[PDB]
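As C-alpha cells, the structure follows; a few thoughts come after it.
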Amino acid sequence: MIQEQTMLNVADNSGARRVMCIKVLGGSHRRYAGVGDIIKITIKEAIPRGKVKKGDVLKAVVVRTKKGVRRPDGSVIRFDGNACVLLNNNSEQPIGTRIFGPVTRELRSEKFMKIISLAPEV
Amino acid sequence: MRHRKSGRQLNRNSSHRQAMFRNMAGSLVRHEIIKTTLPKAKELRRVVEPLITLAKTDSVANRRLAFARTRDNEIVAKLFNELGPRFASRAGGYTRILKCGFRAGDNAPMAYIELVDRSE
Amino acid sequence: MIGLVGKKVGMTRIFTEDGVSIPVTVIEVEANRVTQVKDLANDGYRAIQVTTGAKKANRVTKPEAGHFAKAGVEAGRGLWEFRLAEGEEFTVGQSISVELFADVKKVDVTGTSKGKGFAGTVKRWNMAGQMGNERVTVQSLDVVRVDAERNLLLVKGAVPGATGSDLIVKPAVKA
Amino acid sequence: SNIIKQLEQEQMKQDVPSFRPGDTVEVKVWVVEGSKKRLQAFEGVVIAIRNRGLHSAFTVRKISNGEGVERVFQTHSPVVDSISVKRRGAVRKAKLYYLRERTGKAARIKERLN
RNA sequence: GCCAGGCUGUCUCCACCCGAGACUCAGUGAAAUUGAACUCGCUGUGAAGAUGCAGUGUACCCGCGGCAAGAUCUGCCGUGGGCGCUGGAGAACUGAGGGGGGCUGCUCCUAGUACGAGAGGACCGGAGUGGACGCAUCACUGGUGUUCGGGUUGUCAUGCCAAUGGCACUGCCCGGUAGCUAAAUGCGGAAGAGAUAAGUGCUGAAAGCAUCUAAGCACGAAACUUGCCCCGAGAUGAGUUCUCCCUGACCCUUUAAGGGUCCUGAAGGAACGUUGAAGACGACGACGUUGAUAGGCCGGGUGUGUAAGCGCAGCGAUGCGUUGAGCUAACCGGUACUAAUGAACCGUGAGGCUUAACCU
RNA sequence: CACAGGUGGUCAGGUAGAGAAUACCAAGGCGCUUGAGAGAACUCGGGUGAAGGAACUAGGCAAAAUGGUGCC
RNA sequence: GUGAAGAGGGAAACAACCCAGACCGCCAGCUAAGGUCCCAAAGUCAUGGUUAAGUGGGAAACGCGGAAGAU
RNA sequence: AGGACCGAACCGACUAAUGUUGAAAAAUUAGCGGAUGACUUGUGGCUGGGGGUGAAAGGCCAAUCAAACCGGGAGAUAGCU
RNA sequence: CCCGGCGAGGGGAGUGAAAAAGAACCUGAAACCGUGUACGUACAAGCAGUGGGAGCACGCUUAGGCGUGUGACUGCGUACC
C-alpha cells in the first residue's frame, strides 16, 4: 500500500534513485494505492546522461510494498521497503530490462504479462 | 473496552497498588485476619492465595520468590512452617470473607477476611 | 424457507485442498424441537415455535413448565419463531436437525452485536447513544462444512455476537 | 471449547520439526503456474514463531539482490510442503526483529554447538 | 537573510494503554437569572420569524448521560421509575406506524456478434474483479497491550557475597497472554413485482386515405413505491396466541363497582450474593448447594527465554551439564477447596354492569 | 480565609557526578483535611504505532531525530 | 368618522374595515352588520339562470387561454 | 575586561494558556530574556498635589491620576429618567 | 426520675395563674419548609381565570335537591406599569 507523497525505491536501470509520489489514481476519491495499481510519481535524482531527466512526471507501478499483501492461504509477502518502477501511458513497456529483488505472483494482469519474464529471482 | 479484563481499577499508581497489596498480604499473614473493604478484599485474596499455595512447597527458589513479593523476612519465615502444613490437605480456598455492615465513616462497605482455620 | 437457532462458539480458518484459507465461524446447532404451531384459522398466520437448550427445573417458571408439558418436550433456553414459506407443515415435537442447511449453500445470520458503552458523535456517525445489544443481520453467506452428527456449522465471514451468544441462521432470501 | 479444539486438532499433521528462532531453514512451497503446480525452495532465517494452534505461522527472511524479503509461512497450511533445517544457529532471543538493520558480519550468528 | 537533507499522529485515520475530573455511594455546598406558568410542531396575521392571537396535527406523567439547532428552559438519541390496557402473572409474535441507503470503475465470454456496400459497430447489463458507506469479526497482516517475561545505568535496603525489591517518564529498552483495534477479511447497493414519462404497438374509422383512442385494446426509464434489514400494540384504536395460580370464614353499614376482622400469601417479581465478552447510574443475561456464577487448584496452551543452587574451567570478566529450564495476568477441559445459607416483603383468595346464542 | 500567591539572611553530607544542576539515600520534616466504587462518551497531562516527515493549518507554533572525545 | 379617551357583535386572528356609544342586576322578547351542512345559533327551504374546472376558495395587460406564490 | 557565551538562585511579565466572577481588584503554569553589568535587594531619609515626578506614553503620586481620601460650600446647579 | 453518649436535646414530676412563660423565654403573620385531612390529575396542549357543571366527603330543613373542600368537561379569555 502507498499513500500520497511517499518515497518509492527504484527497481530499474533507468538511472532513477529517489522518486516521490504526487497523485494517486485508480478509483475516484481513493486514499491508498495497492501494489497492482497505477500511481503518479516524480523524480528527485537523475543520472548525468540518460533518457530520464529531473522534473519529469509520469505514471508508475509498485512492485514491492513495505506493508505487503496477503494470500488466499493466509501467507503474507512483506518487503523491507517500497519499490516502484516507472510506467508510461504510451509504450507501457518499461525501459529497464532488469528489476531489483524478487516479485510476487499477482503481476498476472493483462498488461503485466511482459514483466513476469524479468526478475529471475522469483 | 470493558470486555474480558481482570483487575479492578483501584485508582492509584500501579507501583502504589503493588505496594498496597504487599502490605495487605503481609498484614493478613501476620495477624491471620483483616477488616477491610470488599473491593480491596477480593483482590487481596486473589493476590495472597498464590503466595500461600507456593509456600506449601518448600524449596530455596520458592522461598526466594515468596520473599520477592513479600519483602518481609519474618513473614516469609512464618510461611513454609505453619501455614503450609496447616492447609496441606486443602487445595485452594484458603480465605473466607464475612460482611460486617457498612463503614460508618464514609458508608464504605467493609468486611472481615480470615483464613479457613484461623486457629488451632 | 425456515431458519434454526444456534449458539456461537468461535471462528477460525479452514484449509482447502487447493491451498486456500477461508474464515469460518462455528455455530453449535442443537435439535430445535417444535413446541407450538400457529395457523391462519386461529393465530392469523402460519408459523412454528422452536426451542433449544436445557433449563434447570428450579430456574424454569411454572407457566413455561406447563407450556412445555403441553408441548410434550423438555424446557429449552428460549423460544423463537420462523415464518413458513407456504410449504409442507410440521408437527409439535418434530425435532429439526442441521440437514436442512446441508443443501442450501447460502444462509443469512441474525444476532445481537457485542455491547458497548456510550459512543461519541465521531464514534457513532463519523448523536451519542447505546451501542450493541441490537438485532443485526448479515446476508448472502455460504456454508462451508456441515457436520450433522456433531451439530457443527461453519459459515464464511463473521457473524454478530461474541462467544456464548445465540444467533439465528436462515436460508438466504436473496439469490 | 471442546468442539473448536477438536476441529482445530483434526487438521494437524505431525511432520513439522521443532526449529528454534533465528535458525536457518528451507521451505518447500507449492506454486500454481498455468494449469499445473510445481515446487519452490525458499531458504531463510526464522525471526518470529507464533504457534497459535493451527494458526501457527513463522516469519522467514532472505537477502536477495541486496534487499531483505520476509515472508510468513503457515506451519500446517497445505501450501507448505516440508521444512528442513540446514544450518543450525543459537540465539537467546525469541524474536530477531533487531537484525533488519544489521548487515554483513553483524547479521551473522554463531553455531549452536549443543 | 536563504537553500538541500534527516527528523514526530499536524493529517489520510486516528487505534490502543497509564493517571485527575466527567457517573454512583456517606457529608459540606453558592452564584449569575427569576412577574407568574398546566413553558409542543406547522399555516395565516401581528411594533413584521408568535410556547400565549385564528385554523390544523402530534404527544402517557416524571427522572439520568450528551450531542448545542435556539446549559435555566424549548428541542434530539439512548435508557430508566409510576401508571392502564379490567382477576393476577410469565413468555412468543401478527403488526397501524416509524430509521435509513439504493453509488460506482475495469475486464471476461457473449463478440470483432446483429446491423452495416464498406468504414464502422451494441443492445448484452450474465460472470469475475476495484473505489467510497454501513454492519460484522480478531484466526490471519500487524498496532496497543505500564497487570507477563528478559537485557541494562545510577542509588538505597534485605547483617555481607550471591540473589532479590523500591525510585529515577513504565527509569531506558526488547518481546508479548487475553480484550479493543484498521492498515486485515466476510456481505449489501439485489433479482423479481406494481404503477410509469417519452417511446415502442394487434384490428380500427369518424372524414372508402390516414391516426397513441372514438369502439375492442398491449409493452415499457437507472424516475417512484414495495421487495432488503432494524424499532415498533403508550397503536389509550392500549392487539393476537400459549401456559400457570388463587375454589376460606365472619361482622357491620350510610345495602353497594360498600366497609371492616381472623386465617391464608398461590404463580411471579423484587430484596441480597457470585458476577458477565451487559452496564455512566438504571436496565439486561447465567447461577445461588438440586452448582462451574466468581476466586483459587490440577493439566494444557501462549508469552518470555537456558531462573537460583550445585560441581568443572579462567588466579579474575565469564562459560559449561543440571536446563527448551524457571516464571507466566485476562485463554482453554475438569475440580465445591472458598464465596453465593434456612429465610423475610410485595404480589391473592374465583374476578364489576348490560346485551345476543347455547344445556338447564 | 488553614487560599494556589510574595516575604529578608545563615546552616549546605554520602553515592555516580566538571559542577551548590542532575537521580536515590544520612539526620530532620511530612503522605499535604473529603474517602470508597464497574472505570462510559468527553476534557486535561502523558506513552506506543504499519504506509510520511510537513500532503491539515496563512505559518516547522507543540512534538520528534542527534546532543562528545582522537584520527583517516 | 375611529383610536387617542367607547365597550360589544361580524370580517377565521387583527388598533384606524361594517353595525353599534356599555348606570347595575335578571336562565325574558324583538333587531343593525353578518349567517342559517357541520364544527358553532339558525332553511341541507322554494322559484328562474351559470358552473364540470374545486374557477368558487388570488391575481392584471393581451390573443376559456393568459396562471408561476410562499418550509 | 567585556551592552562577552552556556547555565543555578535571583529578577523582568517579552510571548501562549488559566479569569475578569476569581486563588489574585493584576494573580497562576509554561516558554523567553538578563544572570559582573547599563544589575538587584536589606534598612533609613528626601522630592506634595498650576504641585511632585516624567528618556514626553500629557506615564505615575496607597481601589485611579489626566487634578487622590476626608468634612464643608452643597439636601448645589441645566435638561431629562 | 427516665431516654439519651457521665453530652446536646427530649419525656415525666414539682414550682409556677399560666411552662400554648424554660433563660433562643410578652404578644408571634407571610414569604419558606413538613404531616394529616377532602378532592382532581398519568390520552391530555397555551396568562391557568370566568359562568354552566355531573361527581366525589361533612353538617344541615334529619331527604325536600342548602353551604363548605375539589373541579372531569364545556363557550369566552394574547399579564402589570
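A Cβ is built for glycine as well, from the same backbone N, Cα and C atoms used for every other residue.
Counting Cβ atoms from all protein chains shown, A:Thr97 (mutagenesis position) has 10 others lying within 10 Å of its own Cβ. Reduced to three states, the DSSP call for A:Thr97 (mutagenesis position) is coil. Here the residue is the original one, while Swiss-Prot reports the published mutagenesis A:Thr97 to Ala with the comment Reduced RsfS binding.
Around the Cβ of A:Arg98 (mutagenesis position), 11 further Cβ atoms fall within 10 Å across all displayed protein chains. Among the sequence features in Swiss-Prot, the mutagenesis site A:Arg98 to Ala is noted as follows: Reduced RsfS binding.
Record note (Swiss-Prot) on the mutagenesis of A:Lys114 to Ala: Reduced RsfS binding. Annotation for A:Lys114 (mutagenesis position): same-chain Cβ neighbours under 8 Å, separated by at least 6 residues, are A:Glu92, A:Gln93.
Shown in sequence order, the list is empty: the chain has no residue 6+ apart in sequence with a C-beta less than 8 angstroms from the C-beta of A:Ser117 (mutagenesis position). In three-state terms derived from DSSP, A:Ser117 (mutagenesis position) belongs to neither a helical nor a strand segment and is classed as coil. Mutagenesis annotation in Swiss-Prot: A:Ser117 to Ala, described as No change in RsfS binding; the structure shown retains the original residue.
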### Task
Just name the mutagenesis positions among A:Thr97, A:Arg98, A:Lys114, A:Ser117 whose Cβ comes within less than 8 Å of a chain C Cβ; none is a fine answer.
none
